[PDB]
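Chemist: Here it is, the structure, as structure tokens.
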Amino acid sequence: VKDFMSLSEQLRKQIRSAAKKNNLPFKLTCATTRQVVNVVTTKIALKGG
Amino acid sequence: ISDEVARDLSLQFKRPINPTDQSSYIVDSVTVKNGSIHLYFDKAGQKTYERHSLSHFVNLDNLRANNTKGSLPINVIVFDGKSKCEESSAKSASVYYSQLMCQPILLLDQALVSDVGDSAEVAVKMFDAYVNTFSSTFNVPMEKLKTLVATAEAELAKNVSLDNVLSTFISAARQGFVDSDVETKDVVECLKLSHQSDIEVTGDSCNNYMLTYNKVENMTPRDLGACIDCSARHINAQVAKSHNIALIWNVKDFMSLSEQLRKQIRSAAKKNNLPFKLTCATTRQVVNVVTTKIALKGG
Amino acid sequence: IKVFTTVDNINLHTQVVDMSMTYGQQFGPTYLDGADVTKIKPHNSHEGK
Amino acid sequence: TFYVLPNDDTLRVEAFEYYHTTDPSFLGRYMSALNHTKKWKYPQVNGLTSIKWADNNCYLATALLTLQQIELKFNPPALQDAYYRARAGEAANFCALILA
């Protein structure tokens, strides 16, 4: 919830629209725990330099 | 002019007047850059922010409302948010200082300010805490530790990463006091996890015991498989208290567990007020106990 | 040889000793099941004790 | 039944970094096998997983039984978590990974 609040409104709307278009279920939580599971993922960060 | 004074002035002058601004506002987020601190708040539905020097934030007691100095260098007041008593009085007390400074006063929760206190030597403080924990674990004579810390001071002056410096420090120190099977990375990770989670660490043998309150019905399959691998057992709390038995688990296996499971286990232990420590040992102690082996209802 | 050592008798601790010298010459006063081993050199069967 | 996935070299490089396998066609075969293996059922006997006979799964079940009783660790964290889940009953994904 707090991270979602830190986001911009347009970004939230775009993310939700994309999720709904791709038929992807999505939920929110107040917990501070992380789902450490096996997934091929790329960290969202700046490029190297 | 604020509402708390506007009404009095209107009563004195026998005609209505219009206040110009509110007395105080509440800060919601903090950003620190280039030795300065930024405070953010919402005013009339719009985001607002200000910038101030971080130097004045070292002494939190100087910014308290009950300061006997009688003057505020900055328009920021630090108060405990969880303390419902003083947070209500702070709103009323802010009026006098706002009139003195002729501008609104910013309300800031104490916990955030406590988190604000930060420097580049905090890593050095953490390193010193790790060294103290290691010394308490092994009771090495002070002079060798002081020489190694003197070397680590030059290493910090080189501004190298904490991981490599601590690894070299422990590898140099581990000679003559640590068994060969132990690895430096294990000690470093255990110290980091101990500092971050506020957990005490000992080198004694583990037992892999748990209480009945950690019900298996809520277990995820992955954590249940991990428990099967570690071969944990259940025991009554009072029976363990009678024999003065603490909760001892291997640091690597405990780290392999999920965050939620570890938090639940720690919460249950603290509720039952049970000592708990992690260890790097790979052996199990043998004590006269009555325990039930945790297993699935396989069939 | 590799042998086990402990204080609370349930913990995990292990020591490695050489068979050239006796237990006492390397460590000191040591006993095993009521038998003094301070002035006795080990043999193969003492492994794992 | 067939499945189609586009090509992305960056994703395959990340998959190799995670799983230590250089096969560029690993992902598609793995998914195709996993989809078929999800159809199966895996009961347990005496706390040990049992499988109804299908598609010559006898040696796979024997390997599962062998793994259930031996000390075992893996370098890929994903494979280790898959083994953890398999020992808890989610053997389909682990078997699919082994076959892939």
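Chain B is numbered as in Swiss-Prot; shown residues: 2465-2763, in order.
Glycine residues also receive a Cβ, built from the backbone N, Cα and C atoms like all the rest.
Per Swiss-Prot, the features are:
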VARIANT   B:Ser2625 to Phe  In strain: Theta/P.3
VARIANT   B:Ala2710 to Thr  In strain: Omicron/BA.1
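Quick one: how deep are these features, and who are their neighbours?
Modeler: Following the DSSP three-state reduction, the secondary structure of B:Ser2625 (variant position) is coil. On its own chain, B:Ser2625 (variant position) has no residue at least 6 apart in sequence with a Cβ closer than 8 Å to its own Cβ.
Cβ neighbour count for B:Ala2710 (variant position) (all protein chains, 10 Å cutoff from its Cβ): 15.
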